[PDB]
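Colleague: Got a structure for you, written out below as structure tokens; questions coming shortly.
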Amino acid sequence: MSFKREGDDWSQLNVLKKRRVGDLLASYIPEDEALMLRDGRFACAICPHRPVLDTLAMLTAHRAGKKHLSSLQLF
Amino acid sequence: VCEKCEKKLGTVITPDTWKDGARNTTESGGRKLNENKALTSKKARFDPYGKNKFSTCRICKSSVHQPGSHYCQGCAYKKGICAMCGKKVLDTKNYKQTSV
Amino acid sequence: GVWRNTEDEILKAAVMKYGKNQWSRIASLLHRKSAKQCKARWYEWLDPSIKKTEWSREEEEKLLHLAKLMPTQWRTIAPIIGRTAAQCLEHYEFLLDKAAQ
Amino acid sequence: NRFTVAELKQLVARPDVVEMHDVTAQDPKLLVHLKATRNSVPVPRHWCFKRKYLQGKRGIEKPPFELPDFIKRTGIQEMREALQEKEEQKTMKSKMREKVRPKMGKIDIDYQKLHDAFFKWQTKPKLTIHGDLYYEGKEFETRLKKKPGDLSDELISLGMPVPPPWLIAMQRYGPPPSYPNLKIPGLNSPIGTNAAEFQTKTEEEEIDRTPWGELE
Amino acid sequence: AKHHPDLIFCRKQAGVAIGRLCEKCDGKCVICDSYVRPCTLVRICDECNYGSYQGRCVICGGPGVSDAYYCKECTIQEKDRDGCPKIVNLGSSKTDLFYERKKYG
Amino acid sequence: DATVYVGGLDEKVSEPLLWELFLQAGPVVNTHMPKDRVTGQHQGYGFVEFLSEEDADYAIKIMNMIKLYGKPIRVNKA
Ligand SMILES: [Zn+2]
Ligand SMILES: [Zn+2]
Ligand SMILES: [Zn+2]
Ligand SMILES: [Zn+2]
Ligand SMILES: [Zn+2]
Ligand SMILES: [Zn+2]
């Protein structure tokens, strides 16, 4: 398996996929807007009640939503 | 290990699924009822004050990982011997042992 | 199969980074989406040049005229009106129902 | 049909425990009797709060867990930190290639050091006595409140030989109204006669302090 | 089991019958379902070893192949004293699995 | 009177020290001594809530006793 690679570890590949999705989506979120918690979750720092969201995919989908946009323009 | 040294082996806490020739099942008697874990603690585990203290290989002087072993895994594999007593369990005249 | 919310978010960001000729790189980011489905989702619905507003009076008149002209040919018609062919199609059916009353 | 808080408070043997809602109880006499019994711990305070327990904005910024000291003495944290800092640099090719050609003896701490961490250097942590229930703000409101007549070393800022500078004026302005029973030297406390401190000396001479039954 | 809230124990007055466990259930505790540290032998009530049922599994009901024990923790908490620990109803999970396979197969 | 306003301080002085300073007189139940975030330093004025009136009445007098870093401190009702 050294000379030509054999097989693939689909669980670790899925871990890598989660990292690459995270890096991609994170580069479009400015550093003030998102606060990363101790366990790897994310809070929205715009919205006054700080909702906490499990992934960066959910944080991006939240930042699309109308509650966030209304809370955004006040800040 | 060789066949006489296998009473010196430690056992896994959960029972083996292949029941025959097991050492840790109820029927074998190696998993006993009403075990007090404090009394059987130092059995087949490292005890620096007790009888099984942290040993090193007699050949390469690097630390073994099994209690009561005098030879580290690599040296025992290469010479063909039991890791505890050093009796040979394998005839290695025709085997170019590869550590890789 | 169907497009979740978070998948659309990933797809928009990934097109913004990698552009529109690398759908195999974009498919690697999503779960169980192929490259062709990513492309189709982008042009159908997620592209910013798609206009999701209400129909003007002019745009409707061109729709009714061109649908008389070339019947059932919505890919030919659709760039002349500047809506998606699916959008053009459902709005045509809306107006036909409306004229039935 | 039901008590108001004043009748209930007089009817208790101890009226400091009664709250607004205890009158709404189906048996309020027994409830306030049980709240004033010794060594019982009160109902967790968030039973009436609308927000869920521990789901609060201050809890967002909690820092990571810190290891104890006897574990950081092993050097586990520096080794494993370096290890996972290399493993983010590797590609999937390289990781799947060292999974067929492994690398022995990498992250090994000698057994004697690990045994000593657990069987020699272990220290008991700070523990809490019974009835000290956790609530949500607790670890920030743990500063408490130090009484007059007891000074901190730092309050060094005064730099005065040992009485208080303010007292030279408390005798002038009077004893403060807020404290009815406070006692300070020179006003109503001996610097009469001063035999109070001699009592503590004589008693302290009297005591044997040898704990019975300890290890030799 | 502890994993199924709708299962129900017999809990009658246990007798001299020894409860047994099928190959699938071998080595686990009847109450808390653990694999470690077996402390006491399980006794089942008379009705539960009536007739053909004599010697079936306590936990599932299959052909029993070894004796059932309580673990040490269930002994210390005296969970071994509540009654016959035979499970008397199949429950939703077992039934659903059957109809699902039968639909497919 | 339960609260007092305290002026004219040096940032080395701290809220915990301040609590011990005024509890020398009588206990400060609620302490407030602003931390300014922008330049990370204190302007030196304080607000103190007590148990009841007792702490407040003493408050003004407590000011005379106070002397931080060779300087006085304003205490008045609020
Ligand atoms: Zn938001
Ligand atoms: Zn060796
Ligand atoms: Zn041997
Ligand atoms: Zn079974
Ligand atoms: Zn158990
Ligand atoms: Zn029964």
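Numbers in chain C track Swiss-Prot; the residues on display, in order, are 9-109.
Even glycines carry a Cβ here, placed using N, Cα and C.
Residues or ranges marked as domain 'HTH myb-type 2' in Swiss-Prot (evidence: sequence analysis): C:57-108. Here Swiss-Prot describes C:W31 to G as a published mutagenesis experiment; the accompanying note says: Abolishes DNA-binding; when associated with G-53 and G-82. Here the residue is the original one, but Swiss-Prot notes a mutagenesis experiment at this spot, C:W53 to G: Abolishes DNA-binding; when associated with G-31 and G-82. Among the mutagenesis entries in Swiss-Prot is C:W82 to G, noted as: Abolishes DNA-binding; when associated with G-31 and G-53.
Any idea what these are sitting next to in the structure?
Modeller: Summarised by DSSP class, the composition of the domain 'HTH myb-type 2' (C:57-108) is 37 helix, 0 strand, 15 coil.
Other Cβ atoms within 10 Å of the Cβ of C:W31 (mutagenesis position), summed over all protein chains shown, number 21.
Counting only residues at least six positions away in the same chain, the Cβ atoms of C:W11, C:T92 sit under 8 Å from the Cβ of C:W53 (mutagenesis position). Secondary structure at C:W53 (mutagenesis position), taken from DSSP and collapsed to helix, strand or coil, is helix.
Counting only same-chain residues six or more apart in sequence, the Cβ atoms lying under 8 angstroms from the Cβ of C:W82 (mutagenesis position) belong to C:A93, C:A94, C:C96, C:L97.
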